[PDB]
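Student: Okay, here's the structure, questions in a sec.
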Amino acid sequence: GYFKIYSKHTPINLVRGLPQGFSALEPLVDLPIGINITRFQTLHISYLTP
Amino acid sequence: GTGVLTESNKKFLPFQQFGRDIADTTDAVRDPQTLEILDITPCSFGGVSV
Ligand SMILES: *[C@@H]1O[C@H](CO)[C@@H](O)[C@H](O)[C@H]1NC(C)=O
């Protein structure tokens, strides 16, 4: 019943592809939401241009 | 427990509360009120030969 998020932000100079290397993900926040989750979707930003 | 609490320079992460030693003993503790790191050392003991 705890929704735990771990995060890590690294500067990558690679142009394409998942980098090869090691980086540990420090915890970001844990929330006692206590709900059932089976699916998820990502949200992106939209840049409106003339 | 029981021991000597010495202020220590353990590099505790913000989400870490205590540091178990290799022997899984709580070597260091974060003070709950003042968020500082205190190393715990067992009080002096030894054998006494005559
Ligand atoms: C109360 O505890 C909080 C969190 O450890 C700490 O930031 C604050 O200084 C404490 N204040 C008192 C009154 O001890």
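All chain A residue numbers match Swiss-Prot; in order, they span 199-240, 244-251.
Quick reminder: no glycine exception, Cβ is built from N, Cα and C everywhere.
As listed in Swiss-Prot for this protein:
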type	residues	note
MUTAGEN	A:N234 to Q	Increased resistance to neutralizing antibodies
VARIANT	A:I210 to V	In strain: Omicron/BA.2.75
VARIANT	A:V213 to G	In strain: Omicron/BA.2, Omicron/BA.2.12.1, Omicron/BA.2.75, Omicron/BA.4, Omicron/BA.5, Omicron/BQ.1.1
VARIANT	A:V213 to E	In strain: Omicron/XBB.1.5, Omicron/EG.5.1
VARIANT	A:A222 to V	In strain: 20A.EU1
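What's the neighbourhood like for these features in this structure?
Tutor: Secondary structure from DSSP puts A:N234 (mutagenesis position) in coil. Around A:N234 (mutagenesis position), taking its Cβ as the centre, 5 other Cβ atoms fall within 10 Å, counting all chains.
Listed in sequence order, the residues of the same chain lying 6 or more apart from A:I210 (variant position) and placing their CB within less than 8 Å of its CB are A:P217.
Contacts of A:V213 (variant position) defined by a Cβ separation under 8 A and a same-chain sequence distance of 6+ are given as none.
Annotation note: A:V213 (variant position) sits in a coil segment as assigned by DSSP.
Reduced to three states, the DSSP call for A:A222 (variant position) is coil.
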Student: Using a Cβ-Cβ cut-off under 8 angstroms and a sequence gap of six or more, which residues of the chain neighbour A:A222 (variant position)?
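Tutor: For A:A222 (variant position), the qualifying residues are A:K206.
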